[PDB]
Amino acid sequence: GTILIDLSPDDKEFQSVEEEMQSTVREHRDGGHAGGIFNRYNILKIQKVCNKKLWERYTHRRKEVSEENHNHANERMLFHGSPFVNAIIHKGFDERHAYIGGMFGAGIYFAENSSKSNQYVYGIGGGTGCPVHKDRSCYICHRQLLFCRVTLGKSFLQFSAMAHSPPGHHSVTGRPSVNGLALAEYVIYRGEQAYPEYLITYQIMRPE
Ligand SMILES: NS(=O)(=O)c1ccc(-c2nc3ccccc3c(=O)[nH]2)cc1
Ligand SMILES: [Zn+2]
């Protein structure tokens, strides 16, 4: 049921998605080990992901959450990187897209920093890097990330350095407590609480 619509680089919507991608790059504490060394990306393509069933699944859950939280879905646009990106855009997020070993338990993880999600494009810890060159810092191979609509509802705040949400909550927020430059990361425990809105195809760029 999924259709991918190419956005033109001239479209304001392409431009605002690219800007969120580029402007949320940060340095990582692994010095690039997982995701590679780069300060910015070469954006190759941005596509809108269109699936009626998946959208209605999302909006249905969004209303349930909203009604449990004074009519406030607390909806964000967040990045997601995964070896399962192609399955996600066709079948939606589910229990198989969960990070079992994540620090906030077995859930589906999202980041404000695009560079954080980039660490997972090739698997946990960057796996063994790109399939062609086995390089976690490959500047040649095409990578994909999702920029997703995520319903957080009432989010449990964790101050830090599939399972269930904490009772009385719809998600968990991992607030950075050491690295002053890190943005928040978020976890949901229901696949229906995220919709993979944009598929972004890119390369990381070697710093000069
Ligand atoms: N199914 S799996 O290959 O085990 C898997 C998929 C996605 C991720 C992932 N973990 C994150 C953790 C913090 C912030 C953002 C992310 C992210 O974008 N993806 C982890 C594992
Ligand atoms: Zn490569």
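Numbering, chain A: per Swiss-Prot, residues 952-1112, 1115-1161 in sequence.
So how was this one determined? The header says X-ray crystallography, 1.9 Å.
Cβ from N, Cα, C; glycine included.
Swiss-Prot lists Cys1081, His1084, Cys1089, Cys1092 with the feature Zn(2+) binding site. Sequence-distant contacts of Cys1081 (Zn(2+) binding site), defined as residues of its own chain at least six apart whose C-beta falls under 8 angstroms from its C-beta, comprise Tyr1073, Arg1087, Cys1089, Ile1091, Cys1092.
Here Swiss-Prot describes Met1054 to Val as a published mutagenesis experiment; the accompanying note says: Loss of activity. Non-local neighbourhood of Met1054 (mutagenesis position): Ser1111, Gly1127, each in the same chain, at least six residues away, with C-beta under 8 Å from its C-beta.
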Across 2 unmodelled residues, the distance in Å between the CA atoms of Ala1112 and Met1115: 23
Non-site residues, in chain order, whose CB comes within 8 A of the mean position of the CB atoms of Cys1081, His1084, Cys1089, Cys1092 at Zn(2+): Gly1080, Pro1082, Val1083, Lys1085, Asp1086, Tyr1090, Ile1091
Sparsest-packed among the binding-site residues, when each Cβ's other Cβ atoms within 10 Å are tallied, from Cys1089, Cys1092: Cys1092
